[PDB]
Amino acid sequence: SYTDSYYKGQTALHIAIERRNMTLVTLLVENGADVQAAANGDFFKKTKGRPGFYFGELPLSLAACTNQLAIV
Amino acid sequence: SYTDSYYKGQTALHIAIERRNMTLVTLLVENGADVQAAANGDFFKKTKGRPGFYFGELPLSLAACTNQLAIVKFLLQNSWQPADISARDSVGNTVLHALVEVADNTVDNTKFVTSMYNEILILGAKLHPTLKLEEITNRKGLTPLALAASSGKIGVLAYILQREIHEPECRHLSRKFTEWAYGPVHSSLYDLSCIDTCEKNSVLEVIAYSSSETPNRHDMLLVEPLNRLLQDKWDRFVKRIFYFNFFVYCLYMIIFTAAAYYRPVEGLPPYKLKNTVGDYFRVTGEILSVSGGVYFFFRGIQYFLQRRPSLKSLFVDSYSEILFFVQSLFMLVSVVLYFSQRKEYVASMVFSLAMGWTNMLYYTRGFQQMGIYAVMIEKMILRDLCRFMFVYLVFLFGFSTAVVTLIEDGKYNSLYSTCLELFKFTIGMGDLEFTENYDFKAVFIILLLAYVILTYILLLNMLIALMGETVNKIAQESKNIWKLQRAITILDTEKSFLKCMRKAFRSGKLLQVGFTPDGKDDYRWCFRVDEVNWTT
Amino acid sequence: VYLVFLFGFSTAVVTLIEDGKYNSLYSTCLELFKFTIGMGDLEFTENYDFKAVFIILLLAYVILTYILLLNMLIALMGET
Ligand SMILES: C=C(C)[C@]12C[C@@H](C)[C@@]34O[C@](Cc5ccccc5)(O[C@@H]1[C@@H]3C=C(COC(=O)Cc1ccc(O)c(OC)c1)C[C@]1(O)C(=O)C(C)=C[C@@H]41)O2
Ligand SMILES: CCCCCCCCCCCCCCCC(=O)O[C@H](COC(=O)CCCCCC)COP(=O)(O)OCCN
Ligand SMILES: CCCCCCCCCCCCCCCC(=O)O[C@H](COC(=O)CCCCCC)COP(=O)(O)OCCN
């Protein structure tokens, strides 16, 4: 996962869910990918004076937030 | 070609291109027709008080302007007589300047002009990869971008600043570079070149020092890269320097007030010092006050030389510099009378002192909430009182002369005291005490009551209603007004800067593309912006 | 805004006058405040020096504060 101060904890599954790739999500979960990682960098936390995207830091919350019921 | 003063230089090719007749254009160009003729009659030049059609005087510009892409391609790409994409007219305008000028900020026109602009750029890149059309300046020194900003072309400006061409081999024509995107967020780099550091005439200078007649003067600062730039410059350096200047002005005015209050009351200036503490503090304050006056005098002169404002718009813009300059003039006249041994220097000094306090309202602008009061006061003085002054003076001089003629030997047999009394009646603090027993008392009473009804009741409330609508008109325009004033402050702070510092740039001199048409790389002073958009 | 105007003209007037009822910041600030709300005097029966400058200053104050600023406040309050 990303180790920097901004994208900390982001992994492949978050990108796959964001990109709306059902197949890659299935492949990652099949290969033992963690479905309960926390993506908890400054880009992903609640904030007012900064651009960002808060979603709850978890792939399940991300899939729900982006309106992808099938992945949920 | 036409030989008269109106259609001078027009030829068949111009008519054919206007007629959208591809066949005639093909025939004429085939027969050796000059594709770089100049049509430079009065019908074809830039003009304000005359109907006309300016297009840049050349067939290529005409073909682009009328939305005939095919003829542009044919003129540039046919071998019989190729057209010079870089040609300039008498004004110095290239085709891109011509396209900028014939914008009008409507949806359909913006689509037409923007599209033709972009296609001309692609054709230029393919035909002449070593040519940079957008840097070519017309006779006023303006590039197409500077010209678009100058004329208030919001659509063309918003297009150019946010230009992104998703095509290989011509990405160097882009200015916006989307580095990445997430759900609602995306990050791009903006080119920034000749926005802030241009060395001829940058975008922000042109928007700020526009003449207040440009239609979209405030809207042009809402376009994304500019707004973020101004916010960054404000938060980094300009904010602290602004507060420091305001504090120093406050100290200056306190010193001036204290120096003025404790003036000596004996006769015949200049006044010699005594070896005492009070005189040393007083003369110290006097020296500092006069120094400040000299400083404002020279700043005003530098302003009027650098800007060269015309008489018509002298007050419409530059109101603040005028008032600061007039304050300094009162100070200098006071010094001249002081050493010239006249007590009447006091009469000058107090005026400067009064003005010195009210010019504090200059510093309220640049605040979102408080700048509205300074803006309103400026506009009400310049438009409502100044128009109303003539109407009120007609009434005042009429009834004053009537009353003074009627009266023989009273307090009303003098134009000065009579004008004072009627003025007081206008603002509701007269008397109407008819205790005197002069002749023509009935006529005197009828005249005064007619005056009081006409001026206190009718005219004054008319003025107040008009001022009320002016106040309501610009209550809702507050945000725009604030933004523009903050921009002007930032530019002036960069101009003076008083510390040998020229850290006017925002982000680094980073490689943008690295792939020119040739084997070099471009470093362009890009600026990173991450935006949020909740669409879908 | 109002205090900027008031302190400006109050200090100017007090500096101009030597030994009157206007040679005091307290009474002068009171008088100019009364002028703002339309219950002053404008009685120039006194015969001190610089009478013309005193008159011009007070009339400029009365136009700027009683006519211009006060009705600006009233228009804004009316919209609220
Ligand atoms: C040169 C001009 C235009 C001007 C200079 C003087 C004489 C002025 O009166 C006027 C004429 C006048 C006189 C009396 C009532 C209304 C207008 O308007 C201004 C000018 C107008 C004002 C009005 O008060 C202000 O709010 C000043 C001001 C407004 C907005 C600003 O952005 C500002 O920043 C510099 C200053 C202040 C005076 O300069 C002042 O302090 C005195 C003693 C008279 C006012 O002449
Ligand atoms: C709001 C919009 C509508 C406004 C309507 C206006 C109404 C104003 C009220 C009337 C005011 C009358 C003024 C007082 C009359 C007066 O006191 O004076 C009269 C002299 O004649 C006049 O002035 C004629 C009256 C003026 C004509 C009319 C404008 C008689 O003389 P004496 O003083 O010696 O009285 C004898 C000794 N005590
Ligand atoms: C509604 C918006 C438009 C507003 C327009 C404003 C018009 C107001 C006109 C009022 C003018 C009042 C003139 C004062 C005359 C006066 O009373 O003072 C004179 C000296 O004149 C001056 O003050 C200088 C001129 C002042 C000019 C000031 C603009 C000396 O007379 P005495 O003392 O010897 O009187 C001897 C017997 N008592």
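Chain A residue numbers are taken from Swiss-Prot; in order, the displayed residues are 193-264.
Placement of Cβ uses the backbone N, Cα and C atoms for every residue, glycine included.
Looking at Swiss-Prot, the entry for mutagenesis of A:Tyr199 to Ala says: Strongly reduces affinity for ATP; when associated with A-202. In the three-state DSSP assignment, the secondary structure recorded for A:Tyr199 (mutagenesis position) is coil.
Taking Cβ-Cβ distances under 8 Å and a sequence separation of 6 or more, the neighbours of A:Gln202 (mutagenesis position) in its chain are A:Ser193, A:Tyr194, A:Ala231, A:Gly233, A:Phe236. As a published mutagenesis entry, A:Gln202 to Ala appears in Swiss-Prot alongside the note: Strongly reduces affinity for ATP; when associated with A-199.
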Handout entry: For A:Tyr199 (mutagenesis position): intrachain residues, at least 6 apart, with Cβ closer than 8 Å
Key = A:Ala231, A:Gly233, A:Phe235, A:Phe236
